[PDB]
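Remarks on the structure that follows.
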Amino acid sequence: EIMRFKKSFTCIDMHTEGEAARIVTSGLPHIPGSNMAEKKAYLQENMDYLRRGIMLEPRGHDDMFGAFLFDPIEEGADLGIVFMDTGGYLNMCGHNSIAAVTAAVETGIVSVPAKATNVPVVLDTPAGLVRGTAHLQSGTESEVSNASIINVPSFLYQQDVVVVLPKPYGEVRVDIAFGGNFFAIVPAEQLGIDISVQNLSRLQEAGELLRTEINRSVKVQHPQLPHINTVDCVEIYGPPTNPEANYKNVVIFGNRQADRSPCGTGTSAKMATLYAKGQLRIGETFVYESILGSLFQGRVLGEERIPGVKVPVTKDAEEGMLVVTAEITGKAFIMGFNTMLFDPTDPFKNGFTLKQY
Amino acid sequence: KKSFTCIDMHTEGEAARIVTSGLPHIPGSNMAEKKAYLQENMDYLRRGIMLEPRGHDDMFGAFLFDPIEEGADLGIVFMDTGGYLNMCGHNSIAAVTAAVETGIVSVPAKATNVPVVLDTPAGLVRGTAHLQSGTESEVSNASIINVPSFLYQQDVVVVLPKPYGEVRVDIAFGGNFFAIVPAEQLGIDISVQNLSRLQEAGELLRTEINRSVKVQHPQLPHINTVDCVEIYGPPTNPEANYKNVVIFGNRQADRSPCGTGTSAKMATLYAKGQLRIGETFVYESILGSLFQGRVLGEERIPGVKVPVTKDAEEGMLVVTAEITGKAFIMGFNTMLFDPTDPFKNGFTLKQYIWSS
Ligand SMILES: *[C@H](C(=O)O)[C@@H]1CCCC1=O
Ligand SMILES: *[C@H](C(=O)O)[C@@H]1CCCC1=O
């Protein structure tokens, strides 16, 4: 029995509008690193089989997502966190950050002061500090109605980038923007495919293509964060189905996996792009719809121009790059408490996938 | 604010989410009625536990109940993402295993084998947990004696659209109905890379089959369609006799060798004199896992026949087949359902692919 639970992990399984967040709360040994990005590096280089065992079949599946919690390192942070999926490790994730804020408060990782209606929860992520706020349900001790995250600085990186793709797509114009991860943002109409669950496979294909061509043709580099230097996601957007939504989108990333949520980092990136182009005013509410009909809300809270520091879109005529502080709001639920087990003789203790390449 | 406890298992990669507590009270005077009740009035329980976000498109599981049938230790109803089912070889092995490892049935002092009898919608499934050398209750592997199995109809030729054309299958029962077909007949080599193609070929073949042949379980009217296609070929593992993948539901492949598929395969071979009683048959999966099997005996059912029963036989030939495999516990889970959670009953993004 003592030997059964050797190398086990404990998780709070959650979801944010259908998208998994497997939040691993214990089981890791000490992981060397002086910051969250280094701990993530250590995991990827030395312990990547853990991610595979926790994320993939049979304990997960090809669209599972999660995170390891750590003690916070940065000043003012409550919780350290490293995100993972079926392909690798993202520097940030909006839906998991929303889930983490929700879990922190619902399970007592962070104390709720008496008679409080909002509880802050600051996450120390590999992308930087993410300031969360849990909004409590009126008349409960610590039930969370929904959660806000103030993202790391977001920005438009390169505008009107043409990408050459095989038929039936061809030339597609995209923007490249940072919202925690680098996205390539492309309207669906430029792919010939409208956004629906029926067309998902065509979309997943279209966005694995587009993303490879991008990382071939276009070098990106976060100007304040050396370690962030590829386009991890493709955000395909179109007209809203929901009347409350400005737009619908699906984000394709990793092993051509599709995000079920409206995507928080993606929403930050979209809003930074709209804002840079004068199509969104500061404080205005922006609503993004998912493929499942769920909504995230967002607003741009502040702008800054960073002197002497430039990205491709920054004009010759301008001093510094424009960045924005974007808030994203959504709702997460606890769906289970799990103790995941790994028998040394389990031939699938490190998981498996039947997905091609 | 509902709450279920589960022992999450897998049998050589194939899920078995065994629900041990928290289910509502479900009527029925036998296990088939209990399953009928579940499917007509409580399908939301299955959907919540099997589908995303708590499960996924290839999740599989079972609800434990008090046994009803005399001699049984556990009542059980199986299910997957497509519906509730009557029998499941891999989940039976997992259930036997969990039953002994978590102390649902007793271990006699100094025993090396523990019987666990399951009361399923398809009848009694007599299982045995084989214990590891000197442990309180660590399970080495488990055997199940399937419900009676048989060849049903033989060398059925099937004209499929190209590139397939002519393919010959046998049809057999192992707790579920199967169409057994050589991979070679389809022109596809069995591998992970070819899974998509094998899943299509399974659908196409299955369709033409149910179109061109009606089938009937001559002891129960209702069980009357071929849902599963067992595609087999040369083994990769030298211990194995053959390799196979079972295609079922909606372009779903079984990750395990498939217990009921294995029983059906053995009934087939036996009827063709290709397998002896007591001989050990080893069947490999697409992931390289093995189940072992042995025909324990045969029987004739006087009066009763099926298309293969030759004129003069008086009764169809059935066999009793035993299947053995290993299941692992991969989690102790407590599944939660907020009444305000819009996905409390889960969702799937998987489409039925259809033309016109
Ligand atoms: C969505 C999000 O940030 O919520 C992103 C797209 C893929 C996973 C993500 O981090
Ligand atoms: C395999 C088995 O009996 O283990 C069956 C084929 C389809 C689903 C099953 O359970």
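One is the number of the first residue shown, and numbering goes on along the chain from there.
Header lists the method as X-ray crystallography, 2.0 Å.
Cβ atoms are placed via backbone N, Cα and C, with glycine included.
Listed in sequence order, the residues of the same chain lying 6 or more apart from A:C93 (mutagenesis position) and placing their CB within less than 8 Å of its CB are A:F65, A:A67, A:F83, A:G180, A:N181, A:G264, A:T265. Under the heading active site, proton acceptor, Swiss-Prot lists A:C93.
What Swiss-Prot lists as active site, proton donor is A:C263. The Cβ neighbour count for A:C263 (mutagenesis position), using a 10 Å radius and every protein chain shown, is 32. According to its DSSP assignment, A:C263 (mutagenesis position) is coil.
The substrate binding site annotation in Swiss-Prot covers A:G94, A:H95, A:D259, A:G264, A:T265. Long-range Cβ neighbours of A:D259 (substrate binding site) (same chain, at least 6 residues apart, Cβ-Cβ under 8 Å): A:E19, A:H95, A:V250, A:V251, A:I252, A:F253, A:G266, A:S290.
According to Swiss-Prot, the mutagenesis experiment A:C93 to S (Swiss-Prot position 160) carries the following note: Loss of enzyme activity, without abrogating mitogenic properties. DSSP assigns A:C93 (mutagenesis position) to coil in the three-state reduction, outside any helix or strand.
Listed in Swiss-Prot is the mutagenesis experiment A:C263 to S (Swiss-Prot position 330), annotated as follows: Loss of enzyme activity, without abrogating mitogenic properties.
The residues near the substrate site, meaning same-chain residues not in A:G94, A:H95, A:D259, A:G264, A:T265 whose C-beta sits within 8 angstroms of the mean position of the site's C-beta atoms, are A:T16, A:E19, A:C93, A:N96, A:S97, A:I98, A:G180, A:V251, A:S261, A:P262, A:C263, A:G266, A:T267, A:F296, A:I328, in sequence order.
The binding residues for substrate are recorded as A:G94, A:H95, A:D259, A:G264, A:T265; their greatest pairwise CA distance is 11 Å. Put plainly, the binding-site residues A:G94, A:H95, A:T265 were compared by Cβ crowding within 10 Å, and the winner is A:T265. For the pair A:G94 (substrate binding site) and A:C263 (mutagenesis position), the Cα-Cα distance reads 6 Å.
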